[PDB]
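Enquirer: Next up is a structure, given as structure tokens.
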Amino acid sequence: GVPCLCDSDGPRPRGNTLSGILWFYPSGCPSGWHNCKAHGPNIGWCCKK
């Protein structure tokens, strides 16, 4: 998988500008994730654990 930049991708700890992974889920983020970029990308929603 890839880490990507997000929407609230600012006040986050380690990773800060990459503390989220892209997601290949039609329902948004998969079970255990909670989104990072509520704006995409289209190449999988970037979410995080």
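When the header is checked for method, it gives solution NMR.
Note: Cβ is positioned from N, Cα and C throughout, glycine not excepted.
Okay, these came from Swiss-Prot:
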type	residues	note
MUTAGEN	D7 to K	Incorrect folding; when associated with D-37
MUTAGEN	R12 to K	Minor effect on toxicity
MUTAGEN	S19 to A	Decrease in affinity for cardiac (Nav1.5) (5.6-fold) channels
MUTAGEN	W33 to F	Major decrease in affinity for both cardiac (Nav1.5) (31-fold) and neuronal (50-fold) channels (tested by ion flux studies). This mutant is the first ApB mutant that displays a significantly altered association rate (K(on))
MUTAGEN	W33 to A	No mutant obtained
MUTAGEN	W33 to S	No mutant obtained
MUTAGEN	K37 to A	Decrease in affinity for cardiac (Nav1.5) channels (13-fold) (with decrease in K(on) and increase in K(off))
MUTAGEN	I43 to A, G or F	Incorrect folding
MUTAGEN	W45 to S	Minor decrease in affinity for both cardiac (Nav1.5) (3.3-fold) and neuronal (7-fold) channels (tested by ion flux studies)
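Describe the structural context of these features.
Expert: Spatially close to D7 (mutagenesis position) yet at least six residues away along the chain are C36, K37, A38, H39, judged by Cβ distances under 8 angstroms. Look at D7 (mutagenesis position): DSSP puts it in coil.
Counting Cβ atoms from all protein chains shown, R12 (mutagenesis position) has 15 others lying within 10 Å of its own Cβ.
Under a cutoff of 8 A between CB atoms, and with a sequence separation of 6+ in the same chain, the neighbours of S19 (mutagenesis position) are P3, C6, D9, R12, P13, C36, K48.
Taking Cβ-Cβ distances under 8 Å and a sequence separation of 6 or more, the neighbours of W33 (mutagenesis position) in its chain are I21, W23, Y25, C47, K48, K49.
DSSP assigns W33 (mutagenesis position) to a strand.
Neighbour count (other Cβ atoms within 10 Å of the Cβ, all protein chains): 20 for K37 (mutagenesis position).
Taking the Cβ of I43 (mutagenesis position) as centre and 10 Å as the limit, one finds 11 other Cβ atoms among all the protein chains shown.
Secondary structure at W45 (mutagenesis position), taken from DSSP and collapsed to helix, strand or coil, is strand.
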Enquirer: Let me check the 10 A CB neighbour count of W45 (mutagenesis position). How many other CB atoms are there?
Expert: 26
